[PDB]
Every structure is written in C-alpha cells, then in structure tokens.
Protein chains: 2
Amino acid sequence: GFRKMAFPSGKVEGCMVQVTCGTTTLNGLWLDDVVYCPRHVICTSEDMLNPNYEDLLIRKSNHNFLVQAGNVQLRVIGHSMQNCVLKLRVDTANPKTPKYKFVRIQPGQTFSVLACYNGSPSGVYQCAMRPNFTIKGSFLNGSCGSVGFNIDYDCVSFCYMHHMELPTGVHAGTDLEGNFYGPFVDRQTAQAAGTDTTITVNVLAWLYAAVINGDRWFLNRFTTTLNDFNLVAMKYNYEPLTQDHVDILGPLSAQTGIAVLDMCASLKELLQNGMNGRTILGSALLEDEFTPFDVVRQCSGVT
Amino acid sequence: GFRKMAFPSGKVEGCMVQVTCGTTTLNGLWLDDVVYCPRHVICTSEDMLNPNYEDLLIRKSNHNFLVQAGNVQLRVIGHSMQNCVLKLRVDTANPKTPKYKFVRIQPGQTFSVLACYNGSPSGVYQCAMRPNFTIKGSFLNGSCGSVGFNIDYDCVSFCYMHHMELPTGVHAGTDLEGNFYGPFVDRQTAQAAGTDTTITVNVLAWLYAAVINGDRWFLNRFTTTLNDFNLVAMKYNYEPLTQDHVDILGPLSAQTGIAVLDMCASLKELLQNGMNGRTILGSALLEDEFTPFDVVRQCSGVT
Ligand SMILES: CC(C)(C)c1ccc(N(C(=O)c2c[nH]cn2)[C@@H](C(=O)NC2CCCCC2)c2cccnc2)cc1
Ligand SMILES: CC(C)(C)c1ccc(N(C(=O)c2c[nH]cn2)[C@@H](C(=O)NC2CCCCC2)c2cccnc2)cc1
C-alpha cells in the first residue's frame, strides 16, 4: 500500500513551455514574463566539450530563442544568464503563474518532478536529493528544463531544474537561480559523483511507516545511544544521525510509541543481520527516499 | 531510475469537490453540472451494516447535500442514484471541465490515482487493477470519491472511483457508472477478495524495461512455447499468458531484439530458481504493476 506519492502537478503544468535554440529543443519554466531554462540550450555539438557561455550568449539575439506555450509563440524580449540558467524575457506574463518561491534544498530532502518533453508534461513522480547531490531520476533525452518542486498549500516551491545525465545514469541539475547542486558543470566532460551514502533519517522514517502499517517484525527489545548507533552506521555507508534528526523523528515516535533510539537499535540489528529473506513494506531493501514529513503526510493525509 | 510514474494531474484537480451529507464528508467529481460521488455518503452508522439505499435516498432532499468547490458552495439541483454512485445535479457547470470519457478497465491495467481529502487533492500515484479486482492503493479515511484515470493527449479517461477499504487493507471501487469492480458491495460486511494472481504480461514488460536499462543478467539462452511456459506459470500463481499478450509485447521485443518467448524462458528460470540475492531494476521481487504501454512510454517519453 505505502508508496512514493507526488504532489498534484497542475500548478506547475501551466508553467511548462518549449524552448528551441537552433537545432536544440528543451523545456522552460514560464513565470510572470520570464522563461527560465538551462543555459546549455545555446551550445552546439561543436562547442559541447568546453563551451564559453559568455561568448556564446553574446552571439545570440532574441530571435534565436523560439519559445512556445502550447501552440502559442512567445516573443523573447531579452535574454540574460544567471549562473547556469538562461532567463528569457517574453512580452507576455503567464496568466497561469502560481504563487511560488525559489528554494535550495538539502541532501536527503524530497520533491516532485514533473517530467516534460518538448514543453509538454508527460509524468509526475517523487524524487530525492542524494547525499552526493545527484538525483536518481527518470529522465530521457530532451527532459532538460523539467523542474522539481514542493507544494505548501497554495505556494509552489521550486527547488530543482534538470540539466543533464551523468554517464552513470544519475542526474544533475540546479536550483532556480542556476547554481548546480554538487560539483557538476554543464559541459560534456568526465564527471565523478562522490560516494553516495544512505540517508539514515529517511530509513528511520520508513521503518516508522512500516510500523504504522502493521509491519513490525524487525522491532527488538533494545535501545542504543546516538553515538553507539553512529559507530555501526558508518561501516554500512549510512549518513550520521544528528540530534536534529532525532528531533525531526519526534512526531513519528509519538504516534507509534517507539522512541527514536529504540528504532535506531532495530535498524542497527537489521544492518548487521540483513532481512533473512523477509520484507519490510513489501521491500527487500531499506528505502531511504521517504522523509519524516513524507511519511507523516501519507499516513495523515495532508492536503 | 525506472519508477512508477503518474499522469500529470492538473485536468483532474479542477474537478475535485467536497461532498458532505449529514456528518459524513468525502470527495466528488464535478463534470459539467453533475457531481459524482459514492452513494454510501448517505449512510449513517445506524445503517452501515445493511443499508437500503433506495429508501435512504428517498429520505434525502437536495439541501441535505452540501457541495463545495474550493470555498464556493454549489447548490444541488437534483439527486439520483446510478448503481453505486450518486449523481448530484448542481446549478453551475464546472468551467474547468476537461474533455473526458468514462471507461471500464480490465484487470492488469494501470491508472493514476489523484488522492483527495475534504475535496482537495493531496497526492498522485500510479496504481493497477489486480486480477481479483482490488487495487492496492494508498488511501486513508475520507479518501472515498477520489478517482483513477488515464490521459490520452487532451482527453481524461476516468476508470475508477474509490469507495472503501477491505479489512485486509486493499481497496474496492467502481467505474464512473457506479458498477463495482469485482464482487464487492458498499456495506459494512465481511467481504473476501478472491485469490490474487501475478500479472504475467506486466512482469514481462518490466523485464524488458530492465533490459532496456542495461539490467540483463537474468537472460538465458533458451526459448519456450506459450503452452510450456504456461504450465510452469500456473504453479507460481501467475496469470495465463495469451497470444494477445505476446502480440502486445511486440514493440518491446522489437526494441530489445529479444523474442517474447525468449523472455518467457528467462522468466521461467527466474520462477524456478529465484534471484539468488540479486536484484532486477533495484528490486528483489518481480514487479507486475507496469503494463507494456507503461514501459514503452517511460522508455520513450510519450506526452
Ligand atoms: C550540452 C551538455 C551540457 C553537454 C548537455 C548535452 C546533452 C544533454 N541531454 C539532453 O537530453 C538534451 C536535450 N536537449 C539538450 N540536451 C542528455 C544528457 O545529459 N546527455 C549526455 C551529456 C554528456 C555526456 C553524458 C550524458 C540527457 C539524457 C537523459 C536525461 N537528461 C539529459 C544535457 C546537457
Ligand atoms: C458505509 C460503508 C460502505 C461501510 C463505508 C464505511 C467507511 C468507509 N471509509 C471512509 O473513510 C469514509 C469516509 N467517508 C465515508 N466513508 C473507510 C472504509 O472503507 N472503512 C471500513 C468500512 C467497512 C469495514 C472495513 C473498512 C476507508 C478507509 C481507508 C481508505 N478508503 C476508505 C467507506 C465505505
């Protein structure tokens, strides 16, 4: 039953446009009279290895940028570069612009992705920012410019714009001010992502979700200290658990009656012994892309 | 990377309303000047065990039905029952009504669910109709009236309206003409779902998705006949594979160069030997809630 659940996507759907520069097409985000999109739309195959974006942008004129909203052609009024995003001024403000803000999220946090091709939404799914600042998304060629977001009542918080795939199949992108998450650059070069680690506070949230849903077998009698837990966690490539994380798990602990450090003792045994062919929430691996908030809202129905 | 992916939900979001009858609140679908919702909204705790819906509806008047769209109160003009759904005539046609049709889907088919509480969308996820006509959804109390749908370009095909949870945690609902999928009834009584079986054509689609994504280890040298495959499949509670299913897998077979019956031979060995602790697409179990269409569109970017 318990599953990855995205935010309703309607407010973002009304913002997605197609941006074509030369032979290249990708997606842009139309808020008020500005369309945001990856600046690598202005590259050519002749310049992808080490483009000089300042020079490339100089050579462009407004009319080199074809922007379409549905089947409607928006005239670009001006163009500028903010870090790795291009801001295309258009002569019409998007009448479907929602209330929004730009936010830069933290590793371990989750968001919904509205995957788009040729400016048209194709699917919505929940994703997480990995500790190494990649996202393990589902993106095909031409998905660049698709955005990740969270919704707070009426307000859309945009946190990710998709830029590229790393040759290992994971994905890299920026905040909506164009700063990459992680060490990545928007050129065709060999790029290593760091070692990825497991998001411990999220695995704990998911164990609480298991308990909430009656899956309880992994619970044991014991407790542990944060330090003692963290010693084992390091050896299994788990992120350190902080007192902040303990405090963030407070609501789930209160709902189930299981102290955070008691859940930590259960996770410690699971790491040392594996699942012996049993499953938790219909899964044979420990899931780390549900936040405590994610669990709370799917198990409490936040709208 | 490969994951469950829902349709963009915007067109359905504009249709969700709150319906309150007495002390009970659930969701309704506002299309043109009609709001559709589960007829069990008219029950009371005193009548839930064996309600007489004809009599209960007789006793209701238009003003017993409180319908709200956002914070706007729609006046019910008339009320009628079509099988297990109530059709509330309201004096305003929904200006956000999309192009739509009502469809009754087949076991094994998938759809997106827009989960709603108090008439407000809370999340979107992909679901499948189980062979025993349950759906393994993520629904809390008050989610009744939430709908499942597919999108064909501009047209929303509604196929499911959520009615109730069965005490085993799976869910039961109707098409949008109010006919339950499966043997279930909308009263508080002991209700068995039949034995559930694995959707073989979907497991095959998901193995093709694995191959498309470079996960190839389970491939073997052999082929098999449909009959020979089906003999083994029965013993593992797999649905029979038909020639229609073979034909439906044609596109995926053509893309990967693996004949359908060769994939069937690989699945036959996986069933008899298990995965030996290996995973396919990051999963230690065989996934059966992706259709061949689902795979094609996520691996080809249908908008
Ligand atoms: C110019 C630059 C920065 C090198 C670049 C080039 C191509 C793209 N990719 C576009 O699909 C695409 C479409 N329109 C423009 N680019 C894809 C992409 O990353 N390929 C490769 C680029 C470097 C080598 C490895 C990956 C892509 C595929 C799947 C999901 N997401 C994006 C992204 C950035
Ligand atoms: C009257 C009738 C048909 C017996 C009924 C009663 C309650 C509801 N449930 C409402 O939550 C709800 C909210 N408003 C009105 N009903 C829930 C539901 O099925 N409980 C039980 C009903 C019979 C015994 C087992 C389950 C529900 C929970 C989680 C997800 N989905 C629905 C559905 C149908």
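Chain A residue numbers are taken from Swiss-Prot; in order, the displayed residues are 3265-3567.
Cβ from N, Cα, C; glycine included.
Copied from Swiss-Prot, the annotated features are:
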type: ACT_SITE; residues: A:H3304; note: active site, for 3CL-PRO activity
type: ACT_SITE; residues: A:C3408; note: active site, for 3CL-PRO activity
type: VARIANT; residues: A:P3395 to H; note: In strain: Omicron/BA.1, Omicron/BA.2, Omicron/BA.2.12.1, Omicron/BA.2.75, Omicron/BA.4, Omicron/BA.5, Omicron/BQ.1.1, Omicron/XBB.1.5, Omicron/EG.5.1
type: VARIANT; residues: A:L3468 to V; note: In strain: Zeta/P.2
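If you count neighbouring Cβ atoms within 10 Å for each of the recorded positions A:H3304, A:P3395, the highest count belongs to A:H3304. Among the recorded positions listed here, namely A:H3304, A:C3408, A:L3468, A:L3468 has its C-alpha nearest to that of A:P3395 (variant position). When the Cα atoms are compared, A:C3408 (active site, for 3CL-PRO activity) and A:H3304 (active site, for 3CL-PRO activity) turn out to be 9 Å apart. When the Cα atoms are compared, A:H3304 (active site, for 3CL-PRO activity) and A:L3468 (variant position) turn out to be 39 Å apart.
Only A:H3304, A:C3408, of the recorded positions A:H3304, A:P3395, A:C3408, A:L3468, place a Cβ under 6 Å from an atom of ligand 1.
Mapped onto three states, the DSSP output places A:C3408 (active site, for 3CL-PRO activity) in coil.
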